[PDB]
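Here it is, the structure, as structure tokens.
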Amino acid sequence: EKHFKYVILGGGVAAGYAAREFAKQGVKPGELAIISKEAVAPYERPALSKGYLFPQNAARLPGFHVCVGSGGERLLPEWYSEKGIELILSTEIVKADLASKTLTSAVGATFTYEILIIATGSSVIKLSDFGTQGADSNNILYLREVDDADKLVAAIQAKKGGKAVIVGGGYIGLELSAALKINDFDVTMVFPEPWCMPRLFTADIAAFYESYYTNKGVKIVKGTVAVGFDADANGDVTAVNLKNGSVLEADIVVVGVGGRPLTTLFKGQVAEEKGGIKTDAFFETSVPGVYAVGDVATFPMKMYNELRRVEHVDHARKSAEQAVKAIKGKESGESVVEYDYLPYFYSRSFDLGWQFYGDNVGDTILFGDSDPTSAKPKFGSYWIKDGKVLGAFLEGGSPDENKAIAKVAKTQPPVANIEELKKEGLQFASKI
Ligand SMILES: Cc1cc2nc3c(=O)[nH]c(=O)nc-3n(C[C@H](O)[C@H](O)[C@H](O)COP(=O)(O)OP(=O)(O)OC[C@H]3O[C@@H](n4cnc5c(N)ncnc54)[C@H](O)[C@@H]3O)c2cc1C
């Protein structure tokens, strides 16, 4: 049995950013442990569907450990040993008893704590969850952690020049479809929703991306689902059977159909809402001294005055920092202010890259040049409600442009003249 004053359960983005904040807050050797099922120290997970998959000059650990994806210092394994923060890796916790402050591993070792930060993130929804025949076939792959990324890069090499089907139409599907096309596969994306990234993109933003993708040669099948997967005599996938009747040949299937927060360990022990563990503005759960951060947390989003749960890397970083600040504040009796996050999401694929800030609520206007055949695409959109801007999206922005739309989203300026807005959208944002 090992005991630590502070235990972070999980070794992902929030964990890493929490450890950096504990360092900043003066954690001492022997106080903090991070327990992770992964075999490696915390890393910037968005690289797994971006540089990890590049056919040249690919991202590889230890390059993309935290905190370099935000421009911070890199926290190698030796950084945690130098600080006397114990990294307990390749350790899956399979039971948590909050009353006794005890975690148990799959092999039966126990760990106790005084303060617990739940930073377990999400697991992916699987094709078995849709009851799909043949979901269990080989070469049907998911992408959440670096072990998954290595299996994908190995299949890319094994099946080079083949056919790939990507199931899903959110931003993981978009990034995967683009990765496989860049790695020289024939690619088809399949999803039921009426356009890609339907929880964020408008039909007009989506039509840009869908057009750009088809111009790159990616096929897009919307309005259907897979109902089966054919497999050969080795159990390896060979074809995807769709509800619309089409049969797509496939050497590799890669799935991005969403995730689920990893809250099962705590079911019945903490209050839950919106698919997550409910927290206050300091990331403390219904059990004192147990906090929940990142993808699992359902928290008060101060600027919207509503409880929300978000799966954004920026929030994993910032909520981690907030929870450690709150922990340390309570020790010293020093106050900490309520978390005040501005939603920030981004994605990249091919040569494109977009950023979104604020809330996708209201009616939209598009600005700039949304011809997908442009040399250097650059266009955005505003979400307007009650005559003010609530959300902003930008593809192809400079740093100052991105900062300006972030300031629009944060400040919610009023719109006088829509035709001016639309004709000079970024100038609008720069004057704020
Ligand atoms: C492939 C990919 C690409 C992404 N791209 C972007 C992007 O471009 N932009 C963006 O804003 N966001 C993106 N995200 C989302 C972002 O990475 C997540 O929001 C962020 O990782 C959440 O951080 P977290 O610490 O809450 O969870 P995670 O980073 O998932 O960390 C959870 C950690 O806990 C471990 N763990 C879980 N259960 C246990 C257990 N019982 N025992 C031990 N350890 C356990 C996991 O193995 C993992 O180490 C992407 C995510 C993925 C998967």
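The residue numbers of chain A are those assigned by Swiss-Prot, with the residues present covering 4-435 sequentially.
Cβ atoms are placed via backbone N, Cα and C, with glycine included.
In case it's useful when we look at the structure, here is the feature table from Swiss-Prot:
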type: BINDING; residues: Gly14, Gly15, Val16, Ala17, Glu41, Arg48, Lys53, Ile96, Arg147, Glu148, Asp298, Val316, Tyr349; note: FAD binding site
type: MUTAGEN; residues: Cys70 to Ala; note: No effect on catalytic activity
type: MUTAGEN; residues: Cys70 to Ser; note: Slight reduction of catalytic activity
type: MUTAGEN; residues: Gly72 to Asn; note: Slight reduction of catalytic activity
type: BINDING; residues: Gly172, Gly173, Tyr174, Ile175, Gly176, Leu177, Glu178, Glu196, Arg202, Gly261, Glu314, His315, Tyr349; note: NAD(+) binding site
type: BINDING; residues: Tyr174, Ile175, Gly176, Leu177, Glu178, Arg202, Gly261, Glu314, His315, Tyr349; note: NADP(+) binding site
type: MUTAGEN; residues: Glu196 to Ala; note: Reduces catalytic activity 2-fold
type: MUTAGEN; residues: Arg320 to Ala; note: Reduces catalytic activity 5-fold
type: BINDING; residues: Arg320, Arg351; note: L-ascorbate binding site
type: MUTAGEN; residues: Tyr349 to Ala, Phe or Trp; note: Abolishes catalytic activity
type: MUTAGEN; residues: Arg351 to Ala; note: No effect on catalytic activity
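Each of the listed features needs to be described in terms of its position in the shown structure.
If you take the C-beta of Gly14 (FAD binding site) and look for same-chain residues 6 or more apart in sequence within under 8 angstroms, you find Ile37, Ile38, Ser39, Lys40, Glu41, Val43, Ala44, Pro45, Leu90, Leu92, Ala122.
Around the Cβ of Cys70 (mutagenesis position), a 10 Å sphere holds 18 further Cβ atoms from the protein chains shown.
In sequence order, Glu47, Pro49, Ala50, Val316 are the residues near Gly72 (mutagenesis position), counting only same-chain partners six or more apart with C-beta under 8 A.
Spatially close to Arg202 (NAD(+) binding site) yet at least six residues away along the chain are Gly173, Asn363, judged by Cβ distances under 8 angstroms.
Secondary structure from DSSP puts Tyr349 (mutagenesis position) in a beta strand.
Look at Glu196 (mutagenesis position): DSSP puts it in coil.
Under 8 Å, Cβ to Cβ, and six or more positions away along its own chain, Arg320 (mutagenesis position) finds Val16, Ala17, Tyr20, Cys70, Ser73.
Long-range Cβ contacts of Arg351 (mutagenesis position) within its own chain (separation 6+, distance under 8 Å): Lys53, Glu178, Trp357.
All protein chains considered, the CB of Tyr349 (mutagenesis position) has 17 other CB atoms within 10 Å.
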Does any of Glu41, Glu178, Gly261, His315 have a Cβ within less than 6 Å of an atom of ligand 1? These are the binding-site residues; tell me which, or none.
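By the Cβ criterion, which requires under 6 Å to ligand 1, the hits are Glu41, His315.
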Compute all pairwise C-alpha distances among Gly172, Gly173, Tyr174, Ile175, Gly176, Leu177, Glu178, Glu196, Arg202, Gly261, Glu314, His315, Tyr349, the residues listed as binding NAD(+), and give the largest one in whole angstrom.
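Largest pairwise Cα separation, rounded: 21 Å.
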At the level of the C-alpha atoms, what whole-angstrom distance separates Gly176 (NAD(+) binding site) and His315 (NADP(+) binding site)?
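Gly176 (NAD(+) binding site) to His315 (NADP(+) binding site), Cα-Cα distance: 16 Å.
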Taking just the CA atoms, what is the gap between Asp298 (FAD binding site) and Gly172 (NAD(+) binding site) in Å?
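If we compare the Cα positions of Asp298 (FAD binding site) and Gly172 (NAD(+) binding site), the gap is 20 Å.
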Under 8 Å Cβ to Cβ from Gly172 (NAD(+) binding site), same chain, six or more residues apart: give me those in sequence order, or none if nothing qualifies.
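The list for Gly172 (NAD(+) binding site) reads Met192, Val193, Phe194, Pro195, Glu196, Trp198, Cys199, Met200, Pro201, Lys225, given in order along the sequence.
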Could you measure the widest C-alpha to C-alpha distance across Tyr174, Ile175, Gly176, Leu177, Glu178, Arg202, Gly261, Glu314, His315, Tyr349, the residues recorded as binding NADP(+), and give it to a whole number of angstrom?
17
According to DSSP, does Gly172 (NAD(+) binding site) fall in a helix, a strand, or coil?
coil
